[PDB]
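Colleague: Sharing a structure here in structure tokens format.
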Amino acid sequence: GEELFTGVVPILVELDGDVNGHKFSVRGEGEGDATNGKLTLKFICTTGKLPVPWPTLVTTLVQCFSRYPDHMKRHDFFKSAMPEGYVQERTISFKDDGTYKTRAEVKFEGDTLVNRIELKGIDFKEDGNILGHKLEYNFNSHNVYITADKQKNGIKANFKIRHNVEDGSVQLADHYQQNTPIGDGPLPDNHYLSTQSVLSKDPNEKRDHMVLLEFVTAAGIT
Amino acid sequence: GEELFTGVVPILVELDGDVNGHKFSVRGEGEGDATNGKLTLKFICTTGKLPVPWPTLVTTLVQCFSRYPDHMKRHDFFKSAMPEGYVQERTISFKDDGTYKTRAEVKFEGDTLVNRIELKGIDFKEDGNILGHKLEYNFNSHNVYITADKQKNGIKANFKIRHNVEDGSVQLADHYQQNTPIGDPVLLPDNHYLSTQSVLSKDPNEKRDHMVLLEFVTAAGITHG
Ligand SMILES: *c1ccc(O)c2ncccc12
Ligand SMILES: *c1ccc(O)c2ncccc12
Ligand SMILES: [Cs+]
Ligand SMILES: [Cs+]
Ligand SMILES: [Cs+]
Ligand SMILES: [Cs+]
Ligand SMILES: [Cs+]
Ligand SMILES: [Cs+]
Ligand SMILES: [Cs+]
Ligand SMILES: [Cs+]
Ligand SMILES: [Cs+]
């Protein structure tokens, strides 16, 4: 599938979410360069104010843009499932707080890469770090370990994401990730990805938004 | 002094370190844009394989290229020391491990911003996160609290750097930083903070132990202003 990702590919992300009843929608437009492992996107909240902090939606808001080095091309599941695409289902548990439950489809629609997502956050408490909006405008992770699930013909990943809290503490986010191809065609070994995220604001944007620049690279101590 | 950083300024970094007896040198070339708070550099180890993981040297490998907002220009200590420059002394205590001790001079040689540092690390353990090289190739986002030292006509800062470890844990690096002008008039700031976001990458066309660093630093904390 590593064919349609040479050159720059336009990205559209659509998310419809519901956290504790608070229903919202986010639309992100941009473009990705898998050759350089580069993502340049801009998300806005189409419905109004975002009920959760932007960093909390980073993991949910296209791993098919990660740069796989030429000697690790056998590890690329994300590209392989294209243009048929894959389904990314996730469960994100926030320590001492609520839980995100996401289901998304990442596929090629025309010559534009699309990530369409349904999100259901429940049992979220306040003050907290999510509903109370006390997470800083940044993002830290790594390194994410991807395994193959040959029993479902997809991949499984489990990782811990630490969100920096404004007081100086740390908000834990346990990600349990499952990916399963839509079509049939394409099974990687134990490898890790290395995305690096930087968050900013559009000075000419008076709405709720997040400008995301990202650097994803595949690597492996094997 | 701030008018020296309008536009793109070339940057030369030179780091000479000694960790547990292991001597090493790092040479960095790049350019910085203080208006956008952008910072592009490339560091190489000219003495061979780096004895320490790259992330631990990022904090020591030029805060005069940070983006200060229009209303906080009067609180920009770093640019006001230019072109004569400033001295930046640091003690970095790694929790349950050794300690870096650094002293740097950041000044304008010709039309080039040069950071010449001296590093000495002691009491590091071999099977630890640093000498055992257990740290992941990244760098977390941070918020530094910059305060004014009116007794040294300079500034003070103390912060916590979290380096990611391979086993899914965190290696804490406690930084103690003090910046002093030469004397020689400098702007002493009010209580404010810097926000830092870095990205480390490699050059595939380099066969030497290196680090390609991209960095975005912005200033905030003062209410208008
Ligand atoms: C997805 C998007 C951005 C990140 O920084 C990231 N880190 C770790 C795992 C997944 C992921
Ligand atoms: C210097 C460079 C990059 C960083 O991320 C950083 N963080 C905190 C203090 C200093 C510093
Ligand atoms: Cs743009
Ligand atoms: Cs939970
Ligand atoms: Cs499951
Ligand atoms: Cs040499
Ligand atoms: Cs290293
Ligand atoms: Cs120590
Ligand atoms: Cs980062
Ligand atoms: Cs001191
Ligand atoms: Cs002096």
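Per Swiss-Prot, chain B residues shown: 4-64, 68-190, 192-232, in order.
For all residues, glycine too, the Cβ spot is worked out from N, Cα and C.
These came from Swiss-Prot, pasted as-is:
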- B:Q69 to M: In Citrinine; leads to excitation and emission peaks of 516 and 529 nm, respectively; when associated with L-68; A-72 and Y-203 (MUTAGEN)
- B:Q69 to H: In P4; leads to no detectable fluorescence. In mut2.2; shifts fluorescence lifetime from 3.03 to 1.94 ns; when associated with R-30 and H-145. In mut3.3; shifts fluorescence lifetime from 3.03 to 1.88 ns; when associated with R-30; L-46 and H-145 (MUTAGEN)
- B:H148 to D: In Cerulean; leads to improved quantum yield, a higher extinction coefficient and is 2.5-fold brighter than ECFP; when associated with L-64; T-65; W-66; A-72; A-145; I-146; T-153 and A-163 (MUTAGEN)
- B:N149 to K: Increases fluorescence at warmer temperatures such as 37 degrees Celsius. In Esmerald; leads to brighter fluorescence; when associated with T-65; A-72; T-153 and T-167. In VisGreen; leads to brighter fluorescence; when associated with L-64; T-65; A-72 and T-167 (MUTAGEN)
- B:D155 to V: In EBFP2.0; shifts the excitation and emission spectra to shorter wavelengths and increases quantum yields compared to BFP; when associated with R-30; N-39; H-66; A-72; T-105; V-128; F-145; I-150; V-171; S-198; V-206 and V-224 (MUTAGEN)
- B:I167 to T: In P11; increases fluorescence at 475 nm excitation and at warmer temperatures such as 37 degrees Celsius. In Esmerald; leads to brighter fluorescence; when associated with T-65; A-72; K-149 and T-153. In VisGreen; leads to brighter fluorescence; when associated with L-64; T-65; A-72 and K-149 (MUTAGEN)
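Just tell me what is around each of these and how deep it sits.
Modeller: Note on B:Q69 (mutagenesis position): other Cβ atoms within 10 Å of its Cβ, all shown chains, come to 23.
Secondary structure at B:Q69 (mutagenesis position), taken from DSSP and collapsed to helix, strand or coil, is helix.
Proximity of B:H148 (mutagenesis position) to non-local residues of its own chain (separation of 6 or more, Cβ distance below 8 Å) is seen for B:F165, B:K166, B:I167, B:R168, B:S202, B:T203, given in sequence order.
The Cβ of B:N149 (mutagenesis position) has 17 other Cβ atoms within 10 Å, all protein chains considered.
The secondary structure of B:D155 (mutagenesis position), as reduced to three states from DSSP, is extended strand.
Neighbour density for B:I167 (mutagenesis position): within 10 A of its CB lie 21 other CB atoms from the protein chains shown.
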Colleague: Select from B:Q69, B:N149, B:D155 the mutagenesis positions whose C-beta atom falls under 8 Å of at least one C-beta in chain A, and return them in sequence order or as 'none'.
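Modeller: The mutagenesis positions close to chain A are B:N149.
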Colleague: Between B:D155 (mutagenesis position) and B:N149 (mutagenesis position), how many Å separate their Cα atoms?
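Modeller: Just about 19 Å between their Cα atoms.
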Colleague: For a quick check of packing: other C-beta atoms within 10 Å of the C-beta of B:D155 (mutagenesis position), how many?
Modeller: 15
